[PDB]
Amino acid sequence: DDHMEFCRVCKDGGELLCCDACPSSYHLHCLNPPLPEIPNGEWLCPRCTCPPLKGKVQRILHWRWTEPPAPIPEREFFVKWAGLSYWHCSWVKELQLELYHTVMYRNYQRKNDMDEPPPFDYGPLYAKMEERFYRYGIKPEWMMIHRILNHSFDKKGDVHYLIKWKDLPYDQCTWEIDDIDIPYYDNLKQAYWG
Ligand SMILES: [Zn+2]
Ligand SMILES: [Zn+2]
């Protein structure tokens, strides 16, 4: 059960600080934020400290820069979650992706530039729907309801509906929450029940 004899971030050896939960080892200048020096007691590495993901990510859409944590800028990615529709597209931390979706993460890496974010895809509440969604690569039909196919009740009992989304094949239907203001949503709910 040895540790890495080289900093994970910079691949070089020397003064190393080793995680007590995993064999990772880092150079204090390499971590973000950098640490003053060797801390007292246990120390868990940035990949051991990393929080788990809310679900499983289906597709990475976009990435952005963010403000450095409080003592180098980190990075967040706009993700499409597997099983949930584009209304649930969230932002996740770069190291979350590498830890839990490595091959997918590195596949994205190989294709694009990771110094400058990709350009926005421009081709009522549209001006905002363009803000959270459309510019990142979400074709606006993918957030429009085509059909309500079925309903379901969970442990708590909040009803879920299985929605077929427009210009998105049935294989990517999605169980959606009751309390979300989709355009038209409750009008199709009444059609389904009535
Ligand atoms: Zn660790
Ligand atoms: Zn290093």
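The residues of chain A that appear here are 413-483, 506-557, 573-643 by Swiss-Prot count, in order.
For this deposited structure, the header notes the method as X-ray crystallography, 3.0 Å.
Any Cβ shown, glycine's included, is placed from N, Cα and C.
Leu518 (mutagenesis position) carries neither a helix nor a strand DSSP state and counts as coil. Quoted from Swiss-Prot, the note attached to the mutagenesis of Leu518 to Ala states: Reduced affinity for trimethylated histone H3K27me3.
The note that Swiss-Prot attaches to the published mutagenesis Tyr619 to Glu is: Reduced affinity for trimethylated histone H3K27me3. The DSSP secondary structure for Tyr619 (mutagenesis position) is helix.
In sequence order, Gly467, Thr623, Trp624, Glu625 are the residues of the chain that are 6 or more apart from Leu518 (mutagenesis position) and have a CB within less than 8 Å of its CB.
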